[PDB]
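Enquirer: Could you have a look at this structure, given as structure tokens, before my questions?
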Amino acid sequence: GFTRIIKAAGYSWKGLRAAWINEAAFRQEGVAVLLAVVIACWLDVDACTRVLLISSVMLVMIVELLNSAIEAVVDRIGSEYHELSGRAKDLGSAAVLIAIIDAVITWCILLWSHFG
Amino acid sequence: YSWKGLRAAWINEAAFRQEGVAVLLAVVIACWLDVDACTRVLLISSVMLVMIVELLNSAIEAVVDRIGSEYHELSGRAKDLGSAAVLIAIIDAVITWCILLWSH
Amino acid sequence: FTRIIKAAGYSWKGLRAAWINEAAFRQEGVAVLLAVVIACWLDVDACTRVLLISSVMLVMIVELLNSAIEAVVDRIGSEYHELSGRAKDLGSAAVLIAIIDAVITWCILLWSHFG
């Protein structure tokens, strides 16, 4: 079904709008993302450098989204159950950090060869 | 664990079959074109990422369904959030191929 | 600046937990620093050096998200008394594709370099 694509596309924009509204950390990163994305589109670099500059930052977005989905499950569980170790939320937090450290290292290495 | 989940996602998820095709297709096309290593890697890694995310999405959807048969605001929020991550990976793959191939 | 310090602590607590508990994570931690060392020491261009480190770091990201899902299934599987590891499977499947992707990357990158 071709309409199945427009359906799953609907479920997506719903989760993008809901991430931007409820999740605060998603908003700040989205700023640094669209900035960096634009910067990459105007930097005089090669298609490999440009893609690597854009994708590394967009990975932060993807990971944060998966982190928000996990938290929504812990919150769901937290409504029925009383105690929460919050260890699942701690692991999803680390994943986002590693994505950021990655994008930072990516941008530095790529720009210090470029500007260097 | 590994092969049990890839055969489960293939038999069940229709969008995963379309990505499995896409991954292998990407590997081929990346190998045919006269491009350098980094280009070939980016051509493949981008599509493989879409698959990696879609698997994590289906993993979450599996948990949401196992928690309760009942839809909650927070459970619906979970599914939609993961479904959005897949889109970004798809778009990221689209951007990747465009920047690389327009330059070629 | 108070929310940022709070989140980074959650990340250290998460990293320290994954290290102590998950053996596969310790192997991947070794892999990252080793990937970094190998990628840097080789007279290698920027994009390749990034891709050599990025690909291995991506593995660590998926392993962490996987272990996060595993923790949720185990909170359920403790209070639900019903175990259908459909989720734990799909998680490990993702990490595998991350690893395959990493090997391919290192292959194609290092193959072209020494070509």
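Chain A is numbered as in Swiss-Prot; shown residues: 7-122, in order.
This entry, so its header tells us, was determined using X-ray crystallography, 3.1 Å.
Including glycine, each Cβ sits where the backbone N, Cα and C put it.
In case it's useful when we look at the structure, here is the feature table from Swiss-Prot:
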- A:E70: active site, proton acceptor (ACT_SITE)
- A:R10, A:14-19, A:23-26, A:31-35, A:48-51, A:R56, A:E70, A:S99, A:113-118: substrate binding site (BINDING)
- A:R10, A:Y17, A:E29, A:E77, A:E86, A:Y87, A:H88, A:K95, A:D96: ATP binding site (BINDING)
- A:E29, A:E77: divalent metal cation binding site (BINDING)
- A:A15 to Q: 49% of wild-type specific activity. Inactivates wild-type subunits; when associated with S-73 (MUTAGEN)
- A:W19 to L: 60% of wild-type activity. 41% of wild-type activity; when associated with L-26 (MUTAGEN)
- A:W26 to L: 23% of wild-type activity. 41% of wild-type activity; when associated with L-19 (MUTAGEN)
- A:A31 to L: 93% decrease in activity (MUTAGEN)
- A:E70 to C: 50% of wild-type specific activity (MUTAGEN)
- A:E70 to A, D or Q: Loss of activity (MUTAGEN)
- A:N73 to S: 51% of wild-type specific activity. Inactivates wild-type subunits; when associated with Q-15 (MUTAGEN)
- A:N73 to A, Q or D: Loss of activity (MUTAGEN)
- A:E77 to L: 51% of wild-type specific activity (MUTAGEN)
- A:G84 to P: Loss of activity (MUTAGEN)
- A:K95 to L: 54% of wild-type specific activity (MUTAGEN)
- A:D96 to N: 27% of wild-type specific activity. Inactivates wild-type subunits. Almost no change in activity (MUTAGEN)
- A:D96 to E: 76% decrease in activity (MUTAGEN)
Enquirer: In DSSP terms, helix, strand or coil for A:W118 (substrate binding site)?
Expert: helix
Enquirer: Could you state the whole-number distance in Å separating the C-alpha atoms of A:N73 (mutagenesis position) and A:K95 (mutagenesis position)?
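Expert: That comes out at 8 Å between the alpha carbons.
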Enquirer: Need the DSSP three-state call for A:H88 (ATP binding site) to compare against my parser.
Expert: coil
Enquirer: Mind computing the max CA-CA distance among A:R10, A:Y17, A:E29, A:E77, A:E86, A:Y87, A:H88, A:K95, A:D96, which the record assigns to ATP binding, rounded to whole Å?
Expert: 38
Enquirer: So if I measure Cβ to Cβ from A:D96 (mutagenesis position) and keep only same-chain residues at least 6 apart in sequence, which ones fall under 8 Å?
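Expert: When sequence neighbours closer than 6 are ignored, A:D96 (mutagenesis position) has nothing within Cβ distance under 8 Å.
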Enquirer: What does DSSP call A:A31 (mutagenesis position) in the simple three-state scheme?
Expert: helix
Enquirer: How long is the line from the C-alpha of A:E77 (mutagenesis position) to the C-alpha of A:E70 (mutagenesis position), rounded to the nearest angstrom?
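Expert: Distance (Cα to Cα, whole Å): 10 Å.
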Enquirer: Could you state the CA-to-CA distance between A:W48 (substrate binding site) and A:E70 (mutagenesis position) to the nearest Å?
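Expert: It is 26 Å, counting Cα to Cα.
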Enquirer: Here's one to test understanding: among the recorded positions A:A31, A:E86, A:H88, whose C-alpha is closest in space to the C-alpha of A:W118 (substrate binding site)?
Expert: A:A31
Enquirer: Could you round the CA separation between A:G84 (mutagenesis position) and A:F32 (substrate binding site) to a whole angstrom and send it over?
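Expert: One finds 22 Å between the Cα atoms of these residues.
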Enquirer: Can you name the recorded positions among A:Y17, A:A31, A:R56, A:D96 whose Cβ is less than 8 Å from some Cβ in chain C?
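Expert: Checking chain C against the recorded positions, the residues within range (Cβ-Cβ under 8 Å) are A:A31, A:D96.
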Enquirer: I need the CA-to-CA distance for A:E29 (ATP binding site) versus A:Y17 (substrate binding site), whole Å please.
Expert: 17
Enquirer: So, three-state DSSP: helix, strand or coil for A:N73 (mutagenesis position)?
Expert: helix
